[PDB]
Amino acid sequence: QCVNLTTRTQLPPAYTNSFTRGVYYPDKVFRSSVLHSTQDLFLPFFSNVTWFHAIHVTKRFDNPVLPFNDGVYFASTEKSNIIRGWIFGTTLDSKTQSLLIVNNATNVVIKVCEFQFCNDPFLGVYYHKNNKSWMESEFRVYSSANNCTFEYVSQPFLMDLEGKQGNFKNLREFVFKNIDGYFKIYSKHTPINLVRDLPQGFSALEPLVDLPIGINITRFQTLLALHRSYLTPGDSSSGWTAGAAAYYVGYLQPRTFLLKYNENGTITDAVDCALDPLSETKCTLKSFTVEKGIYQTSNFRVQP
Amino acid sequence: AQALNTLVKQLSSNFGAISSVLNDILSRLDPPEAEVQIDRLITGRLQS
Amino acid sequence: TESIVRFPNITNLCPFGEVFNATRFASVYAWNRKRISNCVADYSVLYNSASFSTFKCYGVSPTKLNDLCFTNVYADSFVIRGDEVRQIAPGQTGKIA
Amino acid sequence: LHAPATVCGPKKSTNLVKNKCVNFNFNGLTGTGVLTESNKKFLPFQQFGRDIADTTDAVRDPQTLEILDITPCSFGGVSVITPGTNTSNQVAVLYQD
Ligand SMILES: *[C@@H]1O[C@H](CO)[C@@H](O)[C@H](O)[C@H]1NC(C)=O
Ligand SMILES: *[C@@H]1O[C@H](CO)[C@@H](O)[C@H](O)[C@H]1NC(C)=O
């Protein structure tokens, strides 16, 4: 069951700026054709996110245990679709409970158990020749499981394996939040093409799922799919078998956002209160078309 | 317009009560107890 | 002219009895918690039987509770001496609380 | 916290009526007004909206999952035209809006 893989060399980190990307509906209540200002957890509007070239190809792999703090924004885009789930937990071992989410072409599974997750987890598949079809039986993500208190199953919400190549880059966006015993996940899915692999356009994340599970989480890591191949003894080779992959991670912060619910009850424009003085004006005036003038946006006092 | 807006928006505030909607107050709390919360709402709305 | 009432047609009952008469009760330092949701509860049975010494509702009246809906209910359970029962209340100061 | 309700009480869901001022109770939220079919949809599982204030503008029926819009029913001030008691006693009423 247990499987390990390591690389002596470590891929360097990379920072990339993040535009409007990462706005989600703040409340379950519906609105339309109105400007609404609300304080909630959002990623700063122009924020330096961590871009990870997880898999590169003469090939290297990245299995980072990234930190978590009051929510996280995740984004990715690739034709191979190596990403297939996530793992969260204070320790990611049997000492305490931890959350797992896994996806397949037909269903999505979520569980909360004291999993003994491996240091280099991944899910393996291979082209079974006897059945002449792909098979998935290498669950190398974890070593053992116990006390399966909470479980849930849902549809493959965004596992669409589109058969398109070229100018059809598909972007998957996720937001994970932990609030008062609720693990709440919003998501968005859209095809866009740009010089960089994350567009500057503006779009909003819809609420995907909500799990009433109480747990303390400060660490998480991605789950990647490895397509094994029949490496005969003549080849005398073994190791990573997967295509190049990358993604972006960012940390949420408590900010006040002004959102413009459109006529169709959709938000297509928002401003962060603390981003710029002009955004402060837009927020205090509760509008976007600020007329020429001088405004008392706020007040400041030298702190002790 | 501004005045009218800031008047109607004041209905959203609860002025220290447990809820900003009288329906919630009267559905969640009995008269003898809901009286004080409705008192807070009355005072706030009247002042606004 | 008319009054309507609409609730999801959940034709299932999940009484709290399995928690109330749970043979074993956890310690206060390890207070037990149970989450109940997606079911219909007849709260009358809880207070219609002369079997509870103290039944104190904060922020909601027990009588009207049969006509209210909620997202989830967290039932906490523990055991303490009677004299300290008052300590289980918001805004109370004491070792137990 | 204004979220979909999973715990309910033992109350039968009455039939849904439209086009007349009724006293409504949807999964806990209580009010009164005229009910009609809403002109636009919410998110796949977004189940009510709001106006500039906390007053509800639209609601999703928990039984049929159908969208609906709410409007306060016919109301308004009333005044009366009187030419003076010391000259006559007939009067003409005026409903403002
Ligand atoms: C809003 O709805 C109208 C009517 O169905 C439609 O014409 C319009 O395209 C919709 N808005 C957007 C942004 O698609
Ligand atoms: C409950 O409501 C659903 C939604 O309309 C309906 O399909 C189902 O038949 C109802 N069941 C009963 C027992 O009324």
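Following Swiss-Prot, chain A shows residues 14-70, 76-322, kept in their order.
Going by what the header records, the deposited coordinates were determined by electron microscopy, 3.6 Å.
Just so it is clear, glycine is given a Cβ too, placed from its N, Cα and C backbone atoms.
In Swiss-Prot, a mutagenesis experiment is listed as A:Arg190 to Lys, annotated with the note Partial loss of biliverdin affinity. While the structure shown retains the original residue, Swiss-Prot records the mutagenesis experiment A:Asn234 to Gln with this note: Increased resistance to neutralizing antibodies. The annotation that Swiss-Prot gives for the naturally occurring variant A:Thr20 to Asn reads: In strain: Gamma/P.1. Among the sequence features in Swiss-Prot, the natural variant A:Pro26 to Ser is noted as follows: In strain: Gamma/P.1. For A:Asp80 to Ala, Swiss-Prot lists a natural variant annotated as follows: In strain: Beta/B.1.351. Among the natural variants in Swiss-Prot, A:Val83 to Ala has the note: In strain: Omicron/XBB.1.5, Omicron/EG.5.1. The residue drawn here is the original one. Here Swiss-Prot notes a natural variant, A:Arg102 to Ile, with the remark: In strain: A23.1. Listed in Swiss-Prot is the natural variant A:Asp138 to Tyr, annotated as follows: In strain: Gamma/P.1. Among the natural variants that Swiss-Prot reports, A:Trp152 to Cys is described with the note: In strain: Epsilon/B.1.427/B.1.429; when coupled with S13I induces resistance to NTD antibodies by changing disulfid bond in positions 15-136 to 136-152. Quoted from Swiss-Prot, the note on natural variant A:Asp215 to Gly is: In strain: Beta/B.1.351.
Recorded features from Swiss-Prot, shown on the structure.
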{"residue": "A:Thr20", "record": "variant position", "Cβ contacts under 8 Å, 6 or more apart": "A:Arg78, A:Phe79"}
{"residue": "A:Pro26", "record": "variant position", "Cβ contacts under 8 Å, 6 or more apart": "A:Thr63, A:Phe65"}
{"residue": "A:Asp80", "record": "variant position", "Cβ contacts under 8 Å, 6 or more apart": "A:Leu24, A:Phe65, A:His66, A:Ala67, A:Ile68"}
{"residue": "A:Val83", "record": "variant position", "Cβ contacts under 8 Å, 6 or more apart": "A:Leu110, A:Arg237, A:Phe238, A:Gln239"}
{"residue": "A:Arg102", "record": "variant position", "Cβ contacts under 8 Å, 6 or more apart": "A:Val120, A:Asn121, A:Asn122, A:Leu141, A:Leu241, A:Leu242, A:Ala243"}
{"residue": "A:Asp138", "record": "variant position", "Cβ contacts under 8 Å, 6 or more apart": "A:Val16, A:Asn17, A:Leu18, A:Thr19, A:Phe79, A:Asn81"}
{"residue": "A:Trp152", "record": "variant position", "Cβ contacts under 8 Å, 6 or more apart": "A:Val143, A:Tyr144, A:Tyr145, A:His146"}
{"residue": "A:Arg190", "record": "mutagenesis position", "Cβ contacts under 8 Å, 6 or more apart": "A:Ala93, A:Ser94, A:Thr95, A:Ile101, A:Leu176, A:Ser205, A:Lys206, A:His207"}
{"residue": "A:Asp215", "record": "variant position", "Cβ contacts under 8 Å, 6 or more apart": "A:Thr95, A:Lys187, A:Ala264"}
{"residue": "A:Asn234", "record": "mutagenesis position", "Cβ contacts under 8 Å, 6 or more apart": "A:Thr108"}
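In the three-state DSSP assignment, the secondary structure recorded for A:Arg190 (mutagenesis position) is strand.
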